[PDB]
Amino acid sequence: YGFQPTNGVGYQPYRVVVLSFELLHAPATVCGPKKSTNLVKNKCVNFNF
Amino acid sequence: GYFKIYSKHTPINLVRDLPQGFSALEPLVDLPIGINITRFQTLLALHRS
Amino acid sequence: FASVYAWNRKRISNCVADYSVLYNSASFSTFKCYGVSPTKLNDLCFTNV
Amino acid sequence: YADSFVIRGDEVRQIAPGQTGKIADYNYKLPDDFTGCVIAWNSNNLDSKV
Ligand SMILES: *[C@@H]1O[C@H](CO)[C@@H](O[C@@H]2O[C@H](CO)[C@@H](O)[C@H](O)[C@H]2NC(C)=O)[C@H](O)[C@H]1NC(C)=O
């Protein structure tokens, strides 16, 4: 490539990064912060274990 | 943008009028500040007693 | 940086200015200079810039 | 997976699932069924030289 500071747009370098994920092929271990609460019992609730 | 001040001091003995002599005025100070000055005032040292 | 309709002005004097650091840097996208060729700018002396 | 590189400004459109150019086919070809994301930005102030 040729990269001079004075070069016009499109002739200037761009940094590119791509992220690729999987769709349930293994026990998931990469996800954001989930604030775990306490554990209730003997009640009709929905859980996210 | 230059404020030029020239000054001179002289001991005198004449009573009232300006002396009828000749004396040059040496330069005193140059200031590199530009203003739109159009009027001026005077300071007096009154006896607060 | 101030807006274009209220462009900011600074008066620089009584200093030793090196233009090579400004000349060689590649951060500046656009350079255009009128009064004197840039290579000669380090050779002159001015006042009230 | 994270894949990083640097390209020219005009060629950013070539990176598109379901496209064939020069970078797209000869340098880096992403499968069209892409389960991910793409990020890009300018680095002229970092990757340019007089
Ligand atoms: C310097 O100050 C004088 C007075 O403060 C300015 O003169 C005024 O200019 C305006 C605009 O034309 C007139 O409407 C006023 O009537 C003028 N007043 C007087 C007393 O003349 C003058 O423009 C100022 N100069 C600069 C460079 O700022």
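Residues displayed in chain C correspond, in order, to Swiss-Prot positions 347-395.
So how was this one determined? The header says electron microscopy, 3.2 Å.
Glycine too: its Cβ is placed from the backbone N, Cα and C atoms.
Sequence-distant contacts of C:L368 (variant position), defined as residues of its own chain at least six apart whose C-beta falls under 8 angstroms from its C-beta, comprise C:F374. For C:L368 to I, Swiss-Prot lists a natural variant annotated as follows: In strain: Omicron/XBB.1.5, Omicron/EG.5.1.
C:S371 to F appears in Swiss-Prot as a known natural variant, with the remark: In strain: Omicron/BA.2, Omicron/BA.2.12.1, Omicron/BA.2.75, Omicron/BA.4, Omicron/BA.5, Omicron/BQ.1.1, Omicron/XBB.1.5, Omicron/EG.5.1. Listed in sequence order, the residues of the same chain lying 6 or more apart from C:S371 (variant position) and placing their CB within less than 8 Å of its CB: none are present.
As a natural variant entry, C:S371 to L appears in Swiss-Prot alongside the note: In strain: Omicron/BA.1.
In Swiss-Prot, the entry for natural variant C:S373 to P states: In strain: Omicron/BA.1, Omicron/BA.2, Omicron/BA.2.12.1, Omicron/BA.2.75, Omicron/BA.4, Omicron/BA.5, Omicron/BQ.1.1, Omicron/XBB.1.5, Omicron/EG.5.1. The structure shown retains the original residue. Under a cutoff of 8 A between CB atoms, and with a sequence separation of 6+ in the same chain, C:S373 (variant position) has no neighbours.
Within its own chain, C:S375 (variant position) has no residue 6 or more apart in sequence whose C-beta sits under 8 angstroms from its own. Quoted from Swiss-Prot, the note on natural variant C:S375 to F is: In strain: Omicron/BA.1, Omicron/BA.2, Omicron/BA.2.12.1, Omicron/BA.2.75, Omicron/BA.4, Omicron/BA.5, Omicron/BQ.1.1, Omicron/XBB.1.5, Omicron/EG.5.1.
Quoting Swiss-Prot on the natural variant C:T376 to A: In strain: Omicron/BA.2, Omicron/BA.2.12.1, Omicron/BA.4, Omicron/BA.5, Omicron/BQ.1.1, Omicron/XBB.1.5, Omicron/EG.5.1. Taking a C-beta cut-off of under 8 angstroms and a sequence separation of 6 or more, C:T376 (variant position) has no same-chain neighbours.
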In three-state terms from DSSP, label C:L368 (variant position) for me. helix
Proximal to chain B - variant positions among C:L368, C:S371, C:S373, C:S375, C:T376, CB under 8 Å: none
